[PDB]
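A.B. asks: Questions regarding the structure given below will be posed in turn.
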Amino acid sequence: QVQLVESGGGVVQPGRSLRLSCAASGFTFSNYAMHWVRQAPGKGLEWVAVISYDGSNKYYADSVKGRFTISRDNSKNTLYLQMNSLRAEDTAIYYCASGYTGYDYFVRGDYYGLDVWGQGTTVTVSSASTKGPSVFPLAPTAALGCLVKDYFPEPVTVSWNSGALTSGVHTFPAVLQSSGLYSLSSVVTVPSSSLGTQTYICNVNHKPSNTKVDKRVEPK
Amino acid sequence: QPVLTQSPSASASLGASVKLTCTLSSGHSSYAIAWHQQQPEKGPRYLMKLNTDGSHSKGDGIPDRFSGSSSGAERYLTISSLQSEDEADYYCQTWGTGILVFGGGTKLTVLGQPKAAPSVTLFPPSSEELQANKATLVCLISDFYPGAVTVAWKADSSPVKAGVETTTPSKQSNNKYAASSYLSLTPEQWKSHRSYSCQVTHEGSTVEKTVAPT
Amino acid sequence: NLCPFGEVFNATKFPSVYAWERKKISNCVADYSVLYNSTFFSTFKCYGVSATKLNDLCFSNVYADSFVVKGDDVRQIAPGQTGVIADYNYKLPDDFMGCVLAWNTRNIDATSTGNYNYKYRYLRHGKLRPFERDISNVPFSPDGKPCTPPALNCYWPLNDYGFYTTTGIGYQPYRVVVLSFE
Ligand SMILES: *[C@@H]1O[C@H](CO)[C@@H](O[C@@H]2O[C@H](CO)[C@@H](O)[C@H](O)[C@H]2NC(C)=O)[C@H](O)[C@H]1NC(C)=O
C-alpha cells in the first residue's frame, strides 16, 4: 500500500525560492516516473512537471519553465521541486504523483502515467508581513459572531466559550482582500432568550503572530 | 499540445446515474485519457485510464458503478446508482509530448437531500470598528441546499461593485450549506447613505436584507 | 544471433495464466521492432526502463512470460497489485524491471459459442511469491484436509474464463507478454 507525503510548503515573498519534497514509501521508487501538480485556491488542477525514472528526462509546464526545477534522489526515495523567483500566481496546493512509463503510438515515444496522488502541501506567495487580526463583535433564535479582520498569513482558529460552546457554531472560510490581508467570520445561532443570562466569548487564535484574542459579544 | 473540454457542471439525483463527458481537441482525436476524482476538502484520486477502443484499466479500489466508454473524439465517465460520496470534481487528463494536460473539471452535485432556501442575516459595522476608522458590512448566508448563490450589494438603491468579497459555499455540521459576503466602506460612506442592501439570489428566488445607520 | 522476440508475440498458442510459460532469451542481438511496427498493444507499461530507448539496454538475459487473461484482469500485471490473478497466478516483484505488453485477441481466443479453454486459479492457501508458478490441481479445502468436490468445504481451485466474441470489452481475451530484464 503506497503513500506519497509532501513537505516544504508555506509563505515566502515574491521573487524568493522554496524547495518542496515528496517522500515515497511502499514501491520501488527508482523505477516509476514522478510528477508535480498544483491547485491554486479555488482553481482547477494544473500539471507542473514530470521526471523519468532515472532523472535523465524532465518536462515542464510552460508557466514554470526557467524558474522551477524537478529532481529526485533515488537513494532516498524523495522527489523535489525547486521553485525560484516565486510569483503570487504560484500560490496553490502542490501534490506529487507517480506512474508507470509507457510507449504511446500516437506520440511515438514515452508517456508518463499519473496513477497515485499525494496528500499535498500549501505554498503561499505574498508581499504581506506577518500580522495579527482585529476581532470585532457581530452583536445580535438569534445569530451572533466574530469578525476576524485583516490578518496574515493563515490560519486562524475560533472556538467559542473556550470550546464549551459548539452547537450552532460555524466558522466561515477566509477571504483574501485586494489589500493582501485575510478575513473570516465565525457565527453561532443561539436561543433568543439566553442573551440576558449567558455570556458569549469567541476565542481567536493566530499562531503566526503569537496573537490570542478573547472577545466578548454582547447585545446592542 | 492537446486540449480537453469538460462541461463545467452537472447534477443528478441520488440513486440516479450520470455520464460525464470529456472531448479531445480535433487534432488528437484518438488520444487516451485518464479520469481523476476530487471530493470536497480532499486530494485527487485516480479512477481509470481510458483508451480509444473503449478499454479501461481501473486503479485498485474503484467501485463498479464507474465505467469508461469511448466514441469519436469524446470520452465518457459513467457513474451508476449515485451515492452521497460521489459528489466531487472529475478531471479528465491526457498526455502530449512529455507533458500532461488536464481539463477544467466537472463539479458533479448529487441532489441527495430536500431543497433549501437560504437564511440571510446582515450585520452593520460594529461601533468598535467605527472607532477604528473602518466599516465593514457582514452578510451571512446559511441553511441552504444546494450551495449555489449570487450576491449583489446596493448603496441606497444603486448597486455597489467596489469593496465586495464573498466566500464560496461550504456545508455545515447539519449537512446544509453556508456562505458569507463582505462589503468594505469608509466611515463617511457608511454615514452618508440611507440604506444598504444585501441581495441573495438562490435558484431564481431572492432574499433581501437591508440595514441603515442610526 | 537474432533474438526470438518475434516468435513469442507470434505464437499461435498461448497458455493459461496459471500455467504461464517463460522463454529464456540470451546471447543474441535484440530487434524490438515488433513492439513499434504493430500498433495494437493496448497495454505497454515499463518499470525501471524506457519503452522507447529499449535496445540501449545491455542485458545478460531477458525473460519472456506469456499467458491469457480477460481485459479487466490486465491491470493486475503490475508490481504491487492484488486480486485473484496477481495473488494466485502471476506475481510481479516490487522492483520488477521490464515492460508489460497486452493486446486484445478476441478474433482468435473468443468464439460465438464460448471458449472455456483458458483457466485461472481462484483458490489457494498462500499468496504466490514473485515469479512463482503453481500447476497443481488438488481440491481446495479451508482446513488443508483431503476432500472430494462437491463436499464439506471443497472446491476445485481452477475456474474457466468464458470468452465470447460478443461481450463487454473487459470480458474479452487479452494476450499478455511480460519482458523481464537482467
Ligand atoms: C514470426 O514468426 C515467423 C514464422 O511464423 C518467423 O518467420 C521465420 O523466422 C525464421 C527464423 O527467424 C526464418 O528462418 C524464416 O525464414 C521466417 N519466415 C517464415 C515464413 O517462417 C518470424 O521470424 C517471426 N517474427 C519476426 C519479426 O521475424
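To match Swiss-Prot, the residue numbers of chain C are left as they are there, and the shown ones run 321-502.
So how was this one determined? The header says X-ray crystallography, 2.7 Å.
Just so it is clear, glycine is given a Cβ too, placed from its N, Cα and C backbone atoms.
Pulled these features from Swiss-Prot for this protein:
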type    : residues        : note
MUTAGEN : C:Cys348 to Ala : Complete loss of human ACE2 binding in vitro
MUTAGEN : C:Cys467 to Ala : Complete loss of human ACE2 binding in vitro
VARIANT : C:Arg426 to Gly : In strain: Isolate Shanghai LY
VARIANT : C:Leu472 to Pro : In strain: Isolate GD03
VARIANT : C:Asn479 to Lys : In strain: Isolate SZ3; 20fold decrease of affinity with human ACE2; no effect on affinity with palm civet ACE2
VARIANT : C:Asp480 to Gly : In strain: Isolate GD03
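Quick one: how deep are these features, and who are their neighbours?
C.D. replies: When other Cβ atoms within 10 Å of the Cβ of C:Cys348 (mutagenesis position) are tallied across all protein chains shown, the result is 13. DSSP assigns C:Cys348 (mutagenesis position) to coil, not to a helix or a strand.
Look at C:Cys467 (mutagenesis position): DSSP puts it in coil.
Sequence-distant neighbours of C:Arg426 (variant position): residues of the same chain at least 6 apart with a C-beta under 8 Å from its C-beta are C:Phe483, C:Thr485, C:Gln492, C:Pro493.
Residue density at C:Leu472 (variant position): 10 other Cβ atoms are found within 10 A of its Cβ, drawing on all protein chains shown.
The number of other Cβ atoms within 10 Å of the Cβ belonging to C:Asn479 (variant position), over all protein chains shown, comes to 15.
Note on C:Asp480 (variant position): other Cβ atoms within 10 Å of its Cβ, all shown chains, come to 13.
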A.B. asks: Expressed to the nearest Å, what is the distance separating C:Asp480 (variant position) and C:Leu472 (variant position) at their Cα atoms?
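C.D. replies: It is 22 Å, counting Cα to Cα.
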A.B. asks: For C:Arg426 (variant position), just give me the three-state DSSP call.
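C.D. replies: Reduced to three states, the DSSP call for C:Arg426 (variant position) is helix.
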A.B. asks: Could you tell me which three-state DSSP class C:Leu472 (variant position) falls into?
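C.D. replies: Coil, per DSSP.
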A.B. asks: Tell me, how many other CB atoms lie within 10 A of the CB of C:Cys467 (mutagenesis position), whichever protein chain they belong to?
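C.D. replies: Taking all protein chains shown, C:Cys467 (mutagenesis position) has 17 Cβ neighbours within 10 Å.
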A.B. asks: For C:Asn479 (variant position), which DSSP three-state class applies?
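C.D. replies: Its secondary structure by DSSP: strand.
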